[PDB]
Amino acid sequence: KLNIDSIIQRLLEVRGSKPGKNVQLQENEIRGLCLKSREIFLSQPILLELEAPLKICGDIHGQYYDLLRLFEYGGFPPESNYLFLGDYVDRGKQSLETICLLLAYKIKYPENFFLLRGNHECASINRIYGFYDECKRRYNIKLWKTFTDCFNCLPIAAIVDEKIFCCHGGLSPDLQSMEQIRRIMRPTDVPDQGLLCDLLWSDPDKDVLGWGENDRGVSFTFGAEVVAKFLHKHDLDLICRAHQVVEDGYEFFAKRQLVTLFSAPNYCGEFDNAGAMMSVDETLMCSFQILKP
Amino acid sequence: XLXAXXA
Ligand SMILES: [Mn+2]
Ligand SMILES: [Mn+2]
């Protein structure tokens, strides 16, 4: 029914055009991407259990030409495996092309391309922070609501070769075992505080050692001891997360037991940060590829 | 500092 290969060709056609140049797909092609990827999301576990080699990327926030640059450096799928940590939309000027490209690769390569839920993949957040407005401007509100139904099915966490725990935000004082994540039911919005809310929203903090208050107005901060306890309980080496704007594109927290990834250089046009992607090779060795502001 | 929901 849906021509995946022609959607991707048209999305990749603007490689080497002036940044900001739109790919105006048909509404029914976009609806097709949302409904087909949703079925793929629902057939795969909510806790992904992935294997290296793998490229891990943090927030994109609709910077579509920076996503194209990440693929240039890392190899366009299926040349590399990918895990994205969420926050595909809002802030940037081309959320639509960004999420369409990622959803198209997910349909095309469903065992080699993976996407986590971020906090901007929630209707209440992407309504305010740009994605509703981009949808209204370029298509309509009904298509914005179709994306909502797709985002509600996204998986929440990943474990890479039994050693790297990946999610968007971070930890929860409610999180006792991995099984707790596993029967969070989908589709779900995030209607209350608690585990799923914390996985999308929580932040490390150097000046709390346990659990602390979060300046975002939601969820918590966690310190180095929290991370240490969690990794040792579940026999893990590293938390890989995203969610926070960092100067170098990547930043270590909690005695290098956590790393933050941010894959959108020069965020909002206003911060002068770099972007970063984490390459985990086949022998569980990590390296960082930097994308300049 | 772009507005805490987030520099
Ligand atoms: Mn986030
Ligand atoms: Mn973000």
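We number chain A the same way Swiss-Prot does; the residues here are 6-298, in that order.
Every residue, even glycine, has its Cβ placed from backbone N, Cα and C.
Under mutagenesis, Swiss-Prot gives A:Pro50 to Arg with this note: Promotes SMP complex formation. Around the Cβ of A:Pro50 (mutagenesis position), 11 further Cβ atoms fall within 10 Å across all displayed protein chains. According to DSSP, A:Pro50 (mutagenesis position) sits in a coil region rather than a helix or strand.
DSSP assigns A:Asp92 (Mn(2+) 2 binding site) to coil in the three-state reduction, placing it in neither a helix nor a strand. Counting every protein chain shown, 28 other Cβ atoms lie within 10 Å of the Cβ of A:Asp92 (Mn(2+) 2 binding site). As annotated by Swiss-Prot, Mn(2+) 2 binding site applies to A:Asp64, A:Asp92, A:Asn124, A:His173, A:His248.
The annotation Mn(2+) 1 binding site is assigned in Swiss-Prot to A:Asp64, A:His66, A:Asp92 on the grounds of experimental evidence. Taken residue by residue with DSSP, A:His66 (Mn(2+) 1 binding site) is part of neither helix nor strand, so it is coil. Its Cβ taken as reference, A:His66 (Mn(2+) 1 binding site) is surrounded by 28 other Cβ atoms within 10 Å in the chains shown.
The annotation that Swiss-Prot gives for the mutagenesis experiment A:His125 to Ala reads: Loss of activity. DSSP assigns A:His125 (mutagenesis position) to coil in the three-state reduction, outside any helix or strand.
Within the same chain, residues at least 6 positions away in sequence whose Cβ sits under 8 Å from that of A:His125 (mutagenesis position) are A:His66, A:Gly91, A:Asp92, A:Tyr93, A:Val94, A:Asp95, A:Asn131, A:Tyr134, A:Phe136. Swiss-Prot lists A:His125 with the feature active site, proton donor, giving experimental evidence as the kind of evidence.
Quoted from Swiss-Prot, the note on mutagenesis experiment A:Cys273 to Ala, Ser or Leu is: Abolishes interaction with microcystin toxin. Non-local contacts of A:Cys273 (mutagenesis position) by the CB criterion (under 8 A, 6+ apart in sequence, same chain) comprise A:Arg96, A:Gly97.
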- Message: Please check the recorded positions A:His66, A:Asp92, A:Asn124, A:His248, A:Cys273 against ligand 1 and give me the ones with CB under 6 A, sequence order.
- Response: A:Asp92, A:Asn124, A:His248
- Message: I want the residues beyond A:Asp64, A:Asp92, A:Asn124, A:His173, A:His248 whose C-beta is within 8 angstroms of the mean position of the Mn(2+) 2 site's C-beta atoms, in chain order.
- Response: A:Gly63, A:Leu90, A:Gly91, A:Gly123, A:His125, A:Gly174, A:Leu205, A:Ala247
- Message: Nearest by CA distance to A:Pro50 (mutagenesis position): which of the binding-site residues is it, out of A:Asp64, A:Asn124, A:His173, A:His248?
- Response: A:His173
- Query: Which binding-site residues among A:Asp64, A:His66, A:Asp92, A:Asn124, A:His173 have a Cβ sitting under 8 Å from any chain B Cβ?
  - Reply: none
- Once near-sequence residues are set aside, which residues in the chain of A:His173 (Mn(2+) 2 binding site), 6 or more away, have Cβ atoms under 8 Å from its Cβ? A:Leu90, A:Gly91, A:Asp92, A:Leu121, A:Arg122, A:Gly123, A:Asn124, A:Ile161, A:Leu204, A:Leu205, A:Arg246, A:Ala247, A:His248
- So which of A:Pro50, A:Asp64, A:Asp92, A:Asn124, A:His173, listed as recorded positions, have a Cβ under 6 Å from an atom of ligand 2? A:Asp64, A:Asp92
- Note on the structure: Note: in the chain of A:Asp64 (Mn(2+) 2 binding site), residues six or more apart in sequence with C-beta under 8 angstroms of its C-beta are A:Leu90, A:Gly91, A:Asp92, A:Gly123, A:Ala247, A:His248, A:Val250, A:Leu266, A:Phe267, A:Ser268, A:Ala269
